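Novice: The following block contains the structure, expressed as structure tokens.
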Amino acid sequence: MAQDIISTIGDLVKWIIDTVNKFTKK
């Protein structure tokens, strides 16, 4: 549960939030 939610949110940080910053470098 908590390690699977930390792993899932670190995967969204790595894929979705770093891709939102590949656009939003600025």
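Including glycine, each Cβ sits where the backbone N, Cα and C put it.
Pasting the feature list from Swiss-Prot:
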- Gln3 to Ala: In strain: canine (VARIANT)
- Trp15 to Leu: In strain: canine (VARIANT)
- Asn21 to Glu: In strain: canine (VARIANT)
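Looking at the shown structure, what environment does each listed feature sit in?
Specialist: DSSP classifies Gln3 (variant position) as helix under the three-state reduction.
Annotation note: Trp15 (variant position) sits in a helical segment as assigned by DSSP.
Residue environment of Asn21 (variant position) contains 10 other Cβ atoms, counted within 10 Å of its Cβ in all protein chains.
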Novice: For the variant positions listed here, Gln3, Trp15, which shows the highest count of neighbouring CB atoms within 10 A?
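Specialist: Per the Cβ count, the most surrounded site is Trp15.
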